[PDB]
Amino acid sequence: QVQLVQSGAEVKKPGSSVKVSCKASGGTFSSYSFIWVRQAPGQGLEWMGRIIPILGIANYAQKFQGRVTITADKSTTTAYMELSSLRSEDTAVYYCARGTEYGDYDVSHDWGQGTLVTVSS
Amino acid sequence: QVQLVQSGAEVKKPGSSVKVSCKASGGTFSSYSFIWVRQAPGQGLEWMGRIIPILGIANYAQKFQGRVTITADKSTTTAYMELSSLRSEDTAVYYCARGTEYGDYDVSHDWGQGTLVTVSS
Amino acid sequence: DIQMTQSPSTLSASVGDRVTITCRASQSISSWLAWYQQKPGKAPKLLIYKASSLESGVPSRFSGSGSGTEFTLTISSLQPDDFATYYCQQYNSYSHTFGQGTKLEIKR
Amino acid sequence: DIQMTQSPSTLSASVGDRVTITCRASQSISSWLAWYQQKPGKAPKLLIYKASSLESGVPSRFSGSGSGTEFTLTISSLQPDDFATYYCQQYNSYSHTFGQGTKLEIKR
Amino acid sequence: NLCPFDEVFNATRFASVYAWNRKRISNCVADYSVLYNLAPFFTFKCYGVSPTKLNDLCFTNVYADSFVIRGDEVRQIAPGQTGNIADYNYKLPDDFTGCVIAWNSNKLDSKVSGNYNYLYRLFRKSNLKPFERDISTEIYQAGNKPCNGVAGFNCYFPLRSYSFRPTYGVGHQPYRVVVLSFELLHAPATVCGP
Amino acid sequence: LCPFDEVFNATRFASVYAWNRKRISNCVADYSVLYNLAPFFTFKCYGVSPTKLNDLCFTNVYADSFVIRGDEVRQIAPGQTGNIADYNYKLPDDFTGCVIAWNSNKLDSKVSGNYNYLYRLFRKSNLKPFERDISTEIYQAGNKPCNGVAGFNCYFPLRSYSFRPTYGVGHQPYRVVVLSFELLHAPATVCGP
C-alpha cells in the first residue's frame, strides 16, 4: 500500500552539503512520522533523527546535532534531510523510514530503498 | 544615583604605561559591570572593553589586545585600567562607565567625568 | 546512552531447527524493543515491536519475549528464506541505539 | 566587524519642531541598540537602550523604533536643551562599535 | 463460556481518548471476580449497579470502551461532568448505567524520551453528544478570517499530545480507563454472570 | 481588561533566582489570547482544564515570570526535583494553576553572549514552596573558612546563562510565566469575559 521512493546516489566533496529527498505515497500524510537511518558500508545501522510534522517536533542524535536537519513538505508530501560539513567517513547508505500514529511513531514500519552517498577527493 | 570619580590629567612619555582609577559609590557594588571608553579630541567615541567583576570575565577590543588590561578591586570598590605602549595617536579623554545586572551589563548607565591623557615628548 | 549487545555474534543453524537470539541492554529500557531483519544488500524489514507484538504480515513462526535488560527472539521452524541479519533497537530515551547484528548462516 | 552609519551627519532644526535621526547597521544586530546624548565637553548620557526602552529619568519626548539593520530616534517637541551630539552603539557580537555622531544645531 | 474481558483489559495498546475503541460482549457468562487481580488501587466506580452484587444478574448486553487519559482528568469520566474530555472527547449520558474502572499504567505507557502516540482533542465548535466520536482533523477557526488550512493567527490545530514520561507527577501519569455499559431491552439477556 | 500584556510582552524578564511576583485582581481576563504566543509552546495546567478557564472565577491571580534553559523547563512542576526546582523556584504539591513556557531565542540571545541571566548553584539546603533567596554570600563547600575568597572549596553561589543563538534547542533561552489561582471566602472578581 504505502511506499517510499528516494533520490539517486550522490558524490560530494568533503567541504559541501547534501540534500536527500523521500517521497511517500498512500494513506493520509498528517498521521505519519519520519525517521532517518544511516548504514556504513560494512557495519550496522545507525540512528540519526526523528520528525513529527503534525506535532512539529524534531529530534536528532547528539553526535549529529548541529549538522543534520529534517524537514517535511505537505504540498509535495515529502521529507528532506540536510547534512552539512561532510567528512571522509560520512559516506554511507541512507534509509528513510516512516512510523504510524496508531502503531508507534518511534518504530519504523516501512523503509525506503536507500541512497548511497560518497565523500572523497 | 551612583557617583563615579576619576583621577587627574596625565602627561606621559611614549615609552611608559598608565594606570587610571575609577571609584564608584552607590548601591550594592557586586552587581555592577565596568566598561571603558575613549574619545580623541578630534573624533567621536570608541569602545575598549568590559569586565564583570563578580563573574570574573574580562573582554577587550581586538585592536587593543595585548596592550590594555582592566581589573577591579572589591574592598576599595574601584576599577583600574592599565594602558601599555603609549603612542602619539593614543592621546584622548577616557570615560569610566557602569552597566547593571537588572538593566544590561553591556550598556552604560552612569558615566564618569573622564581623564585627559596626553602622550608626547 | 544505553548500549545494546547481542548474542551470539554469528550463529550456524539448519533448515527445520528452532533458533534463539538474545539481546541485552546496559540499562533498563522497560518493554520498548524492536527487531529488524535485513537481507544482504536490501532494506531492513520490521518483525516485532513492543518486544512481543508482531507486525502485520510477518509469519507466525517468529516470537519474542522480554521484560528489561534481557530480551530474546526465537524462530520455531527455520525456513530457507529466514537466513539474514537481525538487529535490535530500543526506543526508550533519545539516541535510539541499534545492536551489533546477529548473522544467520547454513551448516555444512 | 559590524559598521554603523548615522544620518544625517549634520542636522539643523528649531525650538518646537519634530526631528528624527536614522542609524543603519551593516549586518543584522537583532534589537540591541543604545543611544547617547553628549553635550559639548561633557560626559555622554544614556537615553534609550533595547532600541525601544526608555532609560529612567529621561524626558518622555524621546522615542526610538527599529527591528533590524535600520533604527530611528525621534524627538516630538524639541527643546533648547536638546541641542547636542547623539551617538549610536550596538552591543551584539563583540567589539561594540559606535556611530559617526549626529550634531543637531539651531537654524541661523 | 467465560466472557473474554482479559483481551479487553490485558491489551498491549489502548487507543487514544479521542478515537476511543468499542467492544461488544454477548452470548457468554461473565465472571467479574477475575478482574480484581488488577492494580492494587483501581477505581471501580459503578453507577446504577452495586459492584459486589454484579455476579448474579442478566445484562441484556455489555459494551466496553477502553482508552488512556491523564490522572487529574479521571474524575471527568462521570455522568454530567464538564471539561475538556467531557465536552470534546468523551461524553456520558445523564441516565448512565454501568461501571468505570481506572488503573494507573505508568510502567507500560511511559517513555523516558516521551510517548507521543496518545492524543486528545482540545478545540471543537460544540460539545459532543452522548456516545459520539469525532476523529476529524479539520483546522479550527477561532477567529473571523477563514483559515483555509493554515495554522496561523487564530487558527489552531485541534489535537494535542499527552507527552507521557515516567518522571511526571501523580496527576499527569497515564491512567487506563475501561467503561462497561449495560442495558435492558425486549431481547432476552445474553450475558448472565454465574 | 487585565494587564496580561505587561506580563507577556515585557522587554526583559527577571532572573530565575530573583523571580518576579505580580498581583492580579479586579480585572477581566481573556486567556484565549495566550494561544497566539508561539506555534508550538508548553501550556501545562494543574488542577483545572484550560478550556474551562473563561467561565470560572477566582479571588486573586499571581503571575511569576522568568527565563530558564530549554532542557530545564521540565523541572517547573509539582513533585519534581533537580537544580532549579530546589535551589531557585519550588512549586508546592497542592498547586492549582498553569505554566506557560515558550522559546524566545530571538529576544534573549547575544552573539557575544548574554550574561544578564543568572541562576543560583550552591545552597545549604533546599527551598520551601514559593520562597526567594537573593543572598550572595560566598559558600564554604569544605571545612576551612575562607571569609570571601574564591579559592578551593569556596565558589560563588551564582552562575550565568551565557545564551547564544548558535546553541542547540536544549540550551536556548525559554521564557516561563506561572499563573496561580486560589479560592477564598471573598467573592470572585478575576473572571473571563
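Chain F is numbered as in Swiss-Prot; shown residues: 335-527, in order.
Structure determined by electron microscopy, 3.4 Å.
In case you wondered, yes, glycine gets a Cβ from its N, Cα and C as well.
The secondary structure of F:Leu368 (variant position), as reduced to three states from DSSP, is helical. Taking the Cβ of F:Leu368 (variant position) as centre and 10 Å as the limit, one finds 19 other Cβ atoms among all the protein chains shown. For the natural variant F:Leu368 to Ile, the note given by Swiss-Prot reads: In strain: Omicron/XBB.1.5, Omicron/EG.5.1.
There are 20 other Cβ atoms within 10 Å of the Cβ belonging to F:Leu452 (variant position). Quoted from Swiss-Prot for the published natural variant F:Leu452 to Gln: In strain: Omicron/BA.2.12.1.
Among the natural variants that Swiss-Prot reports, F:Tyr453 to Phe is described with the note: In strain: B.1.1.298. For F:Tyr453 (variant position), the same-chain residues that are 6 or more apart in sequence and have a Cβ closer than 8 Å to its Cβ are F:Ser349, F:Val350, F:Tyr351, F:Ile402, F:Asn417, F:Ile418, F:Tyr421, F:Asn422, F:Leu492, F:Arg493, F:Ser494, F:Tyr495. Annotation note: F:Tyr453 (variant position) sits in a strand segment as assigned by DSSP.
Here the residue is the original one, while Swiss-Prot reports the published mutagenesis F:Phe490 to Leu with the comment Increased resistance to neutralizing antibodies and human covalescent sera neutralization. According to its DSSP assignment, F:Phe490 (mutagenesis position) is coil.
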Inset, instruction - Any same-chain residues 6+ apart from F:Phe490 (mutagenesis position) with CB under 8 Å of its CB? Would you list them in sequence order, or say none? - result: F:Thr470, F:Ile472, F:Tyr473, F:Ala484
Inset, instruction - Between F:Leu452 (variant position) and F:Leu368 (variant position), find the distance joining the two CA atoms and give it rounded to the nearest Å. - result: 27
Legend entry - Intermolecular Cβ proximity, recorded positions F:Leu452, F:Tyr453, F:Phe490 versus chain B, under 8 Å: F:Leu452, F:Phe490
